[PDB]
Amino acid sequence: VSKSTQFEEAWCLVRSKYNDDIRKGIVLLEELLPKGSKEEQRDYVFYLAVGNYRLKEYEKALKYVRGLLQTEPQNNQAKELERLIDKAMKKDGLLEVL
Amino acid sequence: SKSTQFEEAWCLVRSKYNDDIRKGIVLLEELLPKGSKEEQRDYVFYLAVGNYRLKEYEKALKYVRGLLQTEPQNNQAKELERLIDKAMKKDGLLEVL
C-alpha cells in the first residue's frame with residue numbers, strides 16, 4: 001500500500017537488467033507522480049527519464065528531462081542524462097539506416 | 001503557458017473524437033509535474049476522465065483513487081469511480097457525461 005514501498009520497489013525495477021522489470025518500474029513511478037510533493041515529483045521525473053532511456057524510449061526520456069531542465073537549468077544530473085540520451089539516439093539512428 | 005495548455009487539454013478530454021481525447025491525455029500528463037497542488041487536482045481528475053472515456057479503466061482507476069486518497073469526500077471523484085467500476089464488469093456503452 002505504502003508510498004515509500006512503491007518508490008523503493010520502483011527504484012529497484014528501474015535499475016534492473018530485464019526490460020520487463022524496467023517497464024513495471026515506470027508504471028509504478030507514473031502512478032506515484034500525481035501523489036508526490038513538488039520535490040518528490042522532481043525525483044520521480046528523473047527516474048522516469050532514466051527508465052525510458054534504458055527502454056530506448058528516447059523521445060519520452062528526452063521529454064521528461066527537458067521538463068526538469070525548464071525549471072532546474074543548473075541541474076547537473078539532468079544535463080548529464082540529456083547528454084547520454086542524445087548520444088544513444090545518434091548511434092541508434094545510425095543503426096537504423098545501415 | 002500553463003493556463004492555455006490546460007485550456008486546450010480541457011477541450012480535448014471532453015471532445016467527441018477519440019483522437020482528441022488521446023492528445024488531451026498526453027498534454028495533461030506533461031502539465032502534471034508543472035502544476036501547483038490545486039492545479040494537479042484538476043489535472044488528475046481530467047486524466048481519469050479521459051482514460052475512462054477511452055476504456056483505459058486501470059489507468060482511470062489509479063488516477064481517481066489517488067484523488068480519493070487526498071479528498072475522501074470528493075463526490076465527483078467518487079462518482080467517476082463508481083462509473084469505472086461498472087464499465088469494468090462488462091464491455092458496453094459508457095454512461096453519459
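Counting starts with 1 at the first residue shown.
This entry, so its header tells us, was determined using X-ray crystallography, 2.1 Å.
Every residue gets a Cβ built from N, Cα and C, even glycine.
Looking at Swiss-Prot, the entry for mutagenesis of A:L13 to P (Swiss-Prot position 42) says: Less than 15% of cells display fragmented mitochondria. Other Cβ atoms within 10 Å of the Cβ of A:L13 (mutagenesis position), summed over all protein chains shown, number 20.
When secondary structure is read from DSSP and collapsed to three states, A:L29 (mutagenesis position) falls in the helix class. Swiss-Prot documents A:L29 to P (Swiss-Prot position 58) as a published mutagenesis change and attaches the note Less than 15% of cells display fragmented mitochondria.
In Swiss-Prot, the entry for mutagenesis A:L48 to P (Swiss-Prot position 77) states: Less than 15% of cells display fragmented mitochondria. Shows greatly reduced binding to DNM1L. The structure shown retains the original residue. Reduced to three states, the DSSP call for A:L48 (mutagenesis position) is helix.
Where Swiss-Prot documents A:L62 to P (Swiss-Prot position 91) as a mutagenesis experiment, the accompanying text is: Less than 15% of cells display fragmented mitochondria. Shows greatly reduced binding to DNM1L. Mapped onto three states, the DSSP output places A:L62 (mutagenesis position) in helix.
What Swiss-Prot notes for the published mutagenesis of A:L81 to P (Swiss-Prot position 110) is this: Approximately 40% of cells display fragmented mitochondria. No change in binding to DNM1L. Note on A:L81 (mutagenesis position): other Cβ atoms within 10 Å of its Cβ, all shown chains, come to 21.
Other Cβ atoms within 10 Å of the Cβ of A:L48 (mutagenesis position), summed over all protein chains shown, number 27. The subset of mutagenesis positions (A:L13, A:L29, A:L62) lying with their Cα within 10 Å of the Cα of A:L81 (mutagenesis position) consists of A:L62, given in sequence order.
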